[PDB]
Amino acid sequence: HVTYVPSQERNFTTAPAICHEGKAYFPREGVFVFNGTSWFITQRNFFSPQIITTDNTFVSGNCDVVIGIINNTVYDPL
Amino acid sequence: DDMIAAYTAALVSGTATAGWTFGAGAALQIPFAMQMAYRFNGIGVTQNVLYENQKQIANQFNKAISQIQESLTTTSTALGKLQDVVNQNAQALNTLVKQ
Amino acid sequence: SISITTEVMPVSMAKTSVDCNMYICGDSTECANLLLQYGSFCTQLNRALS
Ligand SMILES: *[C@@H]1O[C@H](CO)[C@@H](O)[C@H](O)[C@H]1NC(C)=O
Ligand SMILES: *[C@@H]1O[C@H](CO)[C@@H](O)[C@H](O)[C@H]1NC(C)=O
């Protein structure tokens, strides 16, 4: 049997969702990570930082019901 | 029995703290709400459903545990397939004695 | 293409019972009296079959 074993763990600061002009952005697949400067989105099994854009996230509701939501910005490609 | 109890306690603690990642390899820490979100995402339901109804889901979880406890405090035959083993062993030895 | 394949599986077999007294001593009183001290052996077979 040939198998894949992950290794070399690293700790990050995470959030459930992000608020942006009164709307909540949840990731499609992946997790929100913080690297000391800004917030990125990454896959759970490998570390590959990506910029949080509108393609990465989706909108559901306003920001007064989710516990632990934070303020950040979302880059629109225009 | 103490060793088996320690094994089950370690498994429940690892599930409640690390989730699912300690079987593939080294344990990865994760808060319980995000793990619940992944479990919800695995059955085809988006994770905002968890994040907007967390109080109700937690209350239903606690109520179900309490109902299991109340079901197990009353005398019943829930563990009836563990009694058959000890009955069969005792009856076989007594059958040799009577034989 | 769409294909349909058949698969057959057994589920149960025939339920059976035996009677020690008739198999060993058919309508004989003396044989039944002689068999009387083997009763523990016969109840084990009936328990297994049930
Ligand atoms: C955060 O990511 C950036 C990528 O632009 C990298 O340059 C930086 O070193 C990272 N922060 C730390 C603390 O490594
Ligand atoms: C920033 O977050 C706080 C709570 O963490 C919130 O009260 C505030 O309104 C947010 N800022 C903006 C501009 O929405």
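All residue numbers given for chain C refer to Swiss-Prot; the residues shown span 701-750 in order.
If you're wondering, the header gives electron microscopy, 3.4 Å.
Placement of Cβ uses the backbone N, Cα and C atoms for every residue, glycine included.
Under the three-state DSSP scheme, C:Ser701 (variant position) falls in the coil class. For C:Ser701 to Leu, Swiss-Prot lists a natural variant annotated as follows: In strain: Isolate SZ3.
C:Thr743 (variant position) falls within a helix when secondary structure is assigned with DSSP. Over all protein chains present, the Cβ of C:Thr743 (variant position) has 11 other Cβ atoms lying within 10 Å. For C:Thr743 to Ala, Swiss-Prot lists a natural variant annotated as follows: In strain: Isolate SZ3.
For C:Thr743 to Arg, Swiss-Prot lists a natural variant annotated as follows: In strain: Isolate GD03.
Looking at C:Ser701 (variant position) and C:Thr743 (variant position), their Cα atoms lie 59 Å from each other. Within 10 Å of the C-beta of C:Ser701 (variant position) we count 2 further C-beta atoms, all protein chains included.
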